[PDB]
Every structure is written in structure tokens, then in C-alpha cells.
Amino acid sequence: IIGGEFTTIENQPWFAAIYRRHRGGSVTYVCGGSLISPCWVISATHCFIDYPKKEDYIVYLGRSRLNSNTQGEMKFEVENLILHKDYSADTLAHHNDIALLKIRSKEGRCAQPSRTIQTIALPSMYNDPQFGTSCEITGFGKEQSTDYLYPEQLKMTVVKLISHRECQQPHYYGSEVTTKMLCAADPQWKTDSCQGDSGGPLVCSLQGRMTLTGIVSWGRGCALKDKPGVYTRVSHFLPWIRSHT
Amino acid sequence: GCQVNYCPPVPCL
Ligand SMILES: *CC(=O)Nc1cc(NC(=O)C*)cc(NC(=O)C*)c1
């Protein structure tokens, strides 16, 4: 996350931190995700498409820090990793960039909700937030495009939804954005998602309820003039989600 | 490598 603030998992209790174990045992951070039911985390397919072996993945819930522990955190294996069959990408845009991870504890259980571990409500295709709405993005991604390392602590910021009509202009993203994607950015282009934030939640408040509106997917850069963050539009994948969960 | 990213790689500082 470029700009914004550090946060704690109490402020985003659906946030899932996804890591991968390598051959020799070293574990690296992959991507964010969101808990949508006790057994299911939703994320982005591009996070896993090069390494789709489920056994290598580690999912944490209730975790506020990258390499230190948070009391009440819970660790999971991935029982099923489901990538979208029609995922595609060019050198910039990701299409159908959505993935499901069925999570399972060492003890064979799904998540137990707590103060720091909670599901987030799925959106409805009838209840879109209007352009100009402010939404929250969260993740462990780079604080600058030029940073080699990720931050040691979760961050969050606020961005505003941008209309499809506007995002499709040649000087924004033209034909690279579709109606299955949402654009969002800072009006002054100083806060944004970045590398490492993929798979994480774009959350908007609808009728007072925190709702999973987007999944961090791609951008030309991070906090870059006329180049918004682009998010998978969750309300346009409800059948896919229900079929697989 | 860095063929799959959120956004095209930027040289590190
Ligand atoms: C694989 C990898 O290292 N990717 C990577 C992507 C970005 N993208 C943007 O900032 C848009 C930046 C970096 N920067 C550094 O590693 C310094 C790496």
C-alpha cells in the first residue's frame, strides 16, 4: 500500500495473509485474500498461476504482522486451490483474476470466528456502490514501487471508485478494463495498492455494512497519474463463487 | 521471475 496508515487485524478481521513454502523450507509472502465463509478465502488467480500446488501454501487469519506473531492468529493448510479457468493476461491487464482457497487447520477444522477473525459479506449484483464512493484497501504490499522489501505490518488506505466510462478513456486504460473490473484511485494519485497487495480486499460500506466489492488485481504502477488501481468486480462473479464454494 | 505481477517491475532503491 502506497501512503495510508499502518493498521491492525481488528480493523480488517477478514484479511487473510497467504504465504508459500519453498523446496528448502523458506517461506515467502505471496498475496492477500479475504475470508468469505469459515472454510473459504477469496483471492486473485495471478497470485498462484505460476505455482498452483496447494500443499506449498500457508494461510493465516488474525495476523497483523508479516514476520512476527499476533495473539489469536490461526494458521491453515489449503485443502483446495481453485483458479478461474478463463484467467488470462496480457503484459498489463489480468482477466477473470479471482481464486478460491479452501482452508483447513492442522486439526481438520475451518476458521473459528473471533474478534480478529471474521467473514466479510459478499456483494450483490443489484447493489453496486456508485462512482465517487470511498472504499478501503488493505495489504502487506510495497510502500513504494522502489522498495525491495515488504512492510513488517499491515497497511490500509482509502481510494475512490472511478466509473467504467472514465477508466476506458485512452488516457486511462482504454480497452484493457472491462465491466468485470472496477477502477479506484486517489483523486491526487498519492495513495494506492502496489505489488504485494494483490488478492486483497477492496471494501465499501453499503447500507452501513462492510462489503467485499473488489479484489486487488492489477495496475500500470502504484500511485500513478491517470492509471488507477484495478480490481476484480466481485459482484460479477457470484455464480462462479457459489458454484465452487 | 517477474512476468506475473500486480504492476510492471520498477528498479529498486
Ligand atoms: C517480482 C518482483 O520483484 N516484482 C516487482 C514489481 C513491482 N511493481 C511495481 O512497483 C508497479 C516493483 C518491484 N520493485 C522492487 O522489487 C524494488 C518488484
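Numbering of chain A is taken from Swiss-Prot, so the residues present carry the numbers 179-423, in order.
The backbone N, Cα and C atoms fix where each Cβ goes, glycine too.
The feature active site, charge relay system is assigned by Swiss-Prot to A:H224, A:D275, A:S376. Under its mutagenesis annotations, Swiss-Prot gives A:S323 to E the following note: Abolishes phosphorylation, proadhesive function and ability to induce chemotactic response; when associated with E-158.
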Recorded positions satisfying Cβ distance under 8 Å to any chain B Cβ, from A:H224, A:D275, A:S323, A:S376: A:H224, A:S323, A:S376
Active-site residues close to ligand 1 - of A:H224, A:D275, A:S376, only those whose C-beta is under 6 Å away: none
Other CB atoms, at most 10 A from the CB of A:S323 (mutagenesis position): 21
Spatial separation of A:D275 (active site, charge relay system) from A:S323 (mutagenesis position) - C-alpha basis, Å: 22
DSSP three-state assignment for A:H224 (active site, charge relay system): helix
Distant-in-sequence Cβ neighbours of A:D275 (active site, charge relay system), under 8 Å, six or more positions away: A:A222, A:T223, A:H224, A:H262, A:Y265, A:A267, A:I393, A:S395, A:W396, A:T410
All-chain count of other Cβ atoms within 10 Å of A:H224 (active site, charge relay system): 25
Same chain, 6+ residues apart, C-beta under 8 Å of the C-beta of A:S376 (active site, charge relay system), given in sequence order: A:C209, A:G210, A:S221, A:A222, A:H224, A:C225, A:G319, A:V394, A:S395, A:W396
